[PDB]
Amino acid sequence: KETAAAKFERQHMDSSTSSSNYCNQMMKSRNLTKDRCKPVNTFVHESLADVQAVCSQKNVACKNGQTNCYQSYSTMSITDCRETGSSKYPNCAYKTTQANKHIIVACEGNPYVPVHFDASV
């Protein structure tokens, strides 16, 4: 039934790609529209190793006040998925926006790996 690290990979990792229909396909294929249309989500187009490496990079405060968040030293290729107004469950519609920004992830466990995508700056 998935571990926290595995869930992060399913919800936020897409190393395969470096379209306008991307989010519609991805949000559905990654099961992010089963219980409802997940409002917003971010996919990272970098290797798993490079993202896991962020856990040893810049320590920053998490949006929730916890101290286990880390910001990438280099910018990363990411895709932001935001639900449109016309989007009505179960036909979830999203706007695909590409960008190159630094990512902030929360890390936990042994091995210390990403378990939550906190923000992109």
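Numbering, chain A: per Swiss-Prot, residues 27-44, 48-150 in sequence.
Each Cβ is built from the backbone N, Cα and C atoms, and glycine gets one as well.
As annotated by Swiss-Prot, substrate binding site applies to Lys33, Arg36, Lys67, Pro68, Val69, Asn70, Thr71, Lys92, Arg111. Mutagenesis annotation in Swiss-Prot: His38 to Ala, described as Loss of activity; the structure shown retains the original residue. What Swiss-Prot records for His38 is active site, proton acceptor. According to Swiss-Prot, the mutagenesis experiment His145 to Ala carries the annotation: Loss of activity. The active site, proton donor annotation in Swiss-Prot covers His145.
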Separation of alpha carbons, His38 (mutagenesis position) and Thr71 (substrate binding site) (Å): 6
Interval of 3 unresolved-in-model residues, reported as the Cα distance (Å) from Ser44 through to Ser48: 11
Euclidean distance between Cα atoms of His145 (mutagenesis position) and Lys67 (substrate binding site), Å: 15
Cα distance (Å, whole number) from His145 (mutagenesis position) to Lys33 (substrate binding site): 9
Candidate with sparsest Cβ neighbourhood (10 Å radius) among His38, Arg111, the listed recorded positions: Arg111
Distant-in-sequence Cβ neighbours of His145 (mutagenesis position), under 8 Å, six or more positions away: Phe34, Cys91, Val134, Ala135
Cα distance (Å, whole number) from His38 (mutagenesis position) to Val69 (substrate binding site): 11
Of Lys33, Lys67 (the binding-site residues), the residue whose Cβ has the fewest other Cβ atoms within 10 Å: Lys33
